[PDB]
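Below is one structure; the comments refer to it alone.
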Amino acid sequence: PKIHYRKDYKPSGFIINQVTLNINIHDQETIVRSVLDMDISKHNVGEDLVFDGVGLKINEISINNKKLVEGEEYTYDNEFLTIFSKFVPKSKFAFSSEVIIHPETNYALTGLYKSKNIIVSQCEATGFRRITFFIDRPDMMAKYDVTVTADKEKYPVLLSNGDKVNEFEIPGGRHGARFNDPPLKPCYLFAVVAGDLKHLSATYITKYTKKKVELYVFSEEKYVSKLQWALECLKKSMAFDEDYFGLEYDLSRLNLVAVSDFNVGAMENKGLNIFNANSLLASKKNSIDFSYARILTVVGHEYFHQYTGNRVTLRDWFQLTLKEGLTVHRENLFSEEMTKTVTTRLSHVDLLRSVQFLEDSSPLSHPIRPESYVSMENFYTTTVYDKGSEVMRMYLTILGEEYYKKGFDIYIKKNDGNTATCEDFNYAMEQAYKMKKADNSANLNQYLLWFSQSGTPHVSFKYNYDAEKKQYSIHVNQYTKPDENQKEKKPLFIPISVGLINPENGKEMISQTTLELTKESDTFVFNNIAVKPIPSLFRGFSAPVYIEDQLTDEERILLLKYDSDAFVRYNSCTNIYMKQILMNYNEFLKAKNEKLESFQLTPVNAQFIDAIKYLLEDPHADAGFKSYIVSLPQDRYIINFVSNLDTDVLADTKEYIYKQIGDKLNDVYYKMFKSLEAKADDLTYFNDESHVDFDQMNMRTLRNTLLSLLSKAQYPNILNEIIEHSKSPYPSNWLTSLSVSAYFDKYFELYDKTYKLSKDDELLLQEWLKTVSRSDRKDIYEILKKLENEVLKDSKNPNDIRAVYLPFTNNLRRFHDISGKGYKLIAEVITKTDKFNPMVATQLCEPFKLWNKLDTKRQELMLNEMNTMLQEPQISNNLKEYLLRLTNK
Ligand SMILES: O=C(CC1CC1)N[C@@H](C(=O)NO)c1ccc(-c2cc(F)c(F)c(F)c2)cc1
Ligand SMILES: [Mg+2]
Ligand SMILES: [Mg+2]
Ligand SMILES: [Mg+2]
Ligand SMILES: [Mg+2]
Ligand SMILES: [Mg+2]
Ligand SMILES: [Zn+2]
């Protein structure tokens, strides 16, 4: 296995200036002709000319129109085409080839493949080499002239990058289109689509240049009525980049295309963004509420790449976070502005501190700019994306909006049209930092450690107040645990956004303040502090760290009720829950270990329950925030705080805490569930796909959360509400009715009813599969076998496989059954999927990421299955390298 090292970057000895492609799609094969106009670079030392090319069938290859002969002048080993240097010209030359590829059977969904009846490409990161020979790396920038031909009846719509400059008929019922894309681009941004596509379209006029941009959104004909929201989101994205960043689209046309079979969410191919249908298509009758925020974020994400990734691209793949972390940050700014709900930011934090913190304390931990890789297909991690986004967001926190915008423009202007590195972005931010500090000696050299140092910092606090001097001090310490990437961890530049709350009246005691912690520890002192405050720390979650606030639960309750910052309120609640969880967990664990006949559990803090009631009953409070405060922290967040976690004991702990709170608040929950109904389920705009109300959807989230709590509690006659909920027009509601009915004998009646409602829309059926998969059923294993035999079968569609199995893996009691049978089941699915889609097979390994954090019996059971998978003779490169890293082999 070849290991690529970041320190080994060197420019190529060759240049590719022009790519001229002819892609002729036929029934059983696709023939690709390519002429590369090439040159010798200043770095050339007379080496062999080596092209990437994976799985290509060579018809012929030539240099300057002279056919080369296999063996004497080149070798091809199905991975690399080597032309011996004695046959490589010394000046500008043309390399041409004709190869045969087979999209129909390309079930890995990389390169050129068929998704249902659509031919589609996916070239990031190194998939272009599966289409034709290339020096397949992002610093090889070239012009593209692309002709696609195909049967006209099956493939009437042909698309690639650039301007469509010719359309022509071909004998035998065929036709072609030629696309010329003069601006230089890396090959991972190449795309082609052919299909019987239907579309919606609009014209957008840019803010400053007043350019007319044609916007097209495509899907198969069956789902064309689900395209409206995506088009609205694209218009919103363009406006936001214009309004916040001053950036306009510079091309004549932008196409978005939905396909059913896609390894991830979407891809930013220049002018031809290609989407998983589940991240582009929705309608109010056939989609759950989550789809609306999903499409907004994914359309925005791919649009924002046009500057951060496409116009400014990557020198090499180790810079991935430069485009992905920065684009997620841009996406997050956009979504926060569009939704105007505090739960948007809270949802990103919630994901980071569960999924990404788990990754960063696992054997897979890496910095956002890794030092090495074997598989690019495994490189697209929550660390690179979501911790990368938080590192990009900290620049905005440190600089403030005005100077952040100044630094961002410096980055765009300096690097527009070229490749770039993480250092280029830090340099632009540093120029703004010097301006903000009015100090040309200021620098951000320390900030670069956020790119190189792995692991999550821990930040802890101690406080002192002198009542006579009116002087308050915050002593802060930071610590990152050593790991495999750094034996000694250096202190980071950690920005700590803080407020000081007067406990007597809940008011702010200081102006907006961002402490700049740059040492292992520092003490921050404030004068003229008239009373002892409660500190509001890391407002907005201002750094990606473990916060140890060292506050009492009384102080945390005061913040939860009265602080101004949504995150600190949510975090104060989180911390109260965690203290309770760890305490009850240890009490249950000791009772288990000591085989106690009787024991005591510490009850939930009664003032905390009172505060939850206070917030729930406040008609001025936010429904989305309310849904967070009645939910315990995610299991994957909890596990970062417990060694040798016994998942059964944790399940018992959660059950006790939920029952303690429900025994006090269920009547409040039921009253709110009923009173929220009119606004939550308002149908006034049900048939307007342009009208999306994020507050209303949060109201439904709250109702569906409360219904789940009441159903688990067997609240009297709650089954009446469940059955009525099943009649709601909103899929979020009627799919919730299925999941909460798990606790009642009507489950399979609602199983059948919701199946019939879901079965005729491909994406809705996948949402139904997820709902069944996450159902809290004692017979869940039998239910999964029924889904396999009756619905999933041998589908190779990743959306189908992920829907059936991933939600179930979050079933704490059943997936972690002490027999190991859930580990065995998912391992069988992984090995089966690995035969045709190694990238998705590795995604299905996600439940094993926490293996060494569980109790020793479950560690052994998980490790056994991973070793079984590693011993499969046909294991893919992706899955092997992933499992080797995960098992510390
Ligand atoms: O959709 C998402 C969610 C984030 C990953 C968490 N991310 C996508 C994104 O940033 N779009 O801008 C995205 C697009 C292509 C790939 C990709 C990489 C490969 F190497 C492949 F082989 C391949 F087929 C696809 C991975 C992620
Ligand atoms: Mg092949
Ligand atoms: Mg405008
Ligand atoms: Mg996102
Ligand atoms: Mg299908
Ligand atoms: Mg290791
Ligand atoms: Zn992206």
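Residues displayed in chain A correspond, in order, to Swiss-Prot positions 196-1084.
According to its header, this structure was worked out by X-ray crystallography, 1.6 Å.
Cβ from N, Cα, C; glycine included.
Look at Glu319 (peptide binding site): DSSP puts it in coil. Around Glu319 (peptide binding site), the same-chain residues at least 6 positions away in sequence with a Cβ under 8 Å from its Cβ are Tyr383, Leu384, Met462. Among the features that Swiss-Prot reports, peptide binding site is placed at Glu319, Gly460, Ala461, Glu463.
Cβ neighbour count for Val459 (mutagenesis position): 17 (other Cβ atoms within 10 Å of its Cβ, all protein chains included). What Swiss-Prot says about the mutagenesis result for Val459 to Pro is this: Severely affects substrate specificity. No effect on Zn(2+) binding.
According to Swiss-Prot, the Zn(2+) binding site annotation covers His496, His500, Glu519. Cβ neighbour count for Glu519 (Zn(2+) binding site) (all protein chains, 10 Å cutoff from its Cβ): 25.
Annotation comment: Swiss-Prot describes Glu497 as active site, proton acceptor, evidence class similarity to another entry. Long-range Cβ proximity for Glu497 (active site, proton acceptor), meaning a same-chain Cβ under 8 A and a gap of 6 or more residues, is found for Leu451, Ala461, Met462, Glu463, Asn468, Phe470. DSSP gives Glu497 (active site, proton acceptor) a helix state.
Classification of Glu519 (Zn(2+) binding site) by DSSP places it within a helix. Cβ-based neighbour count (10 Å, all protein chains) for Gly460 (peptide binding site) stands at 15.
Checked against ligand 7, the recorded positions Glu319, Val459, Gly460, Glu497, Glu519 give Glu519 in sequence order as having a Cβ less than 6 Å away from one of its atoms. Annotation note: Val459 (mutagenesis position) sits in a coil segment as assigned by DSSP.
Binding residues for peptide (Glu319, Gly460, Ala461, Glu463) extend across at most 13 Å, taking the greatest CA-CA distance. Cβ atoms within 8 Å of the centroid of the Cβ atoms of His496, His500, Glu519 (the Zn(2+) site) belong to the same-chain residues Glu463, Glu497, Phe499, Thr503, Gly504, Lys518, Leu521, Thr522, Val523, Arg525, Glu526, site residues excluded. Apart from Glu319, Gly460, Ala461, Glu463, the peptide site neighbourhood in this chain, defined by C-beta within 8 angstroms of the site C-beta centre, holds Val459, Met462, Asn464, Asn468, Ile469, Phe470, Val493, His496, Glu497, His500. Sequence-distant neighbours of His496 (Zn(2+) binding site): residues of the same chain at least 6 apart with a C-beta under 8 Å from its C-beta are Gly460, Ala461, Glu463, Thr522, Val523, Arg525, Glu526. All protein chains included, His500 (Zn(2+) binding site) registers 26 other Cβ atoms within 10 Å of its own Cβ.
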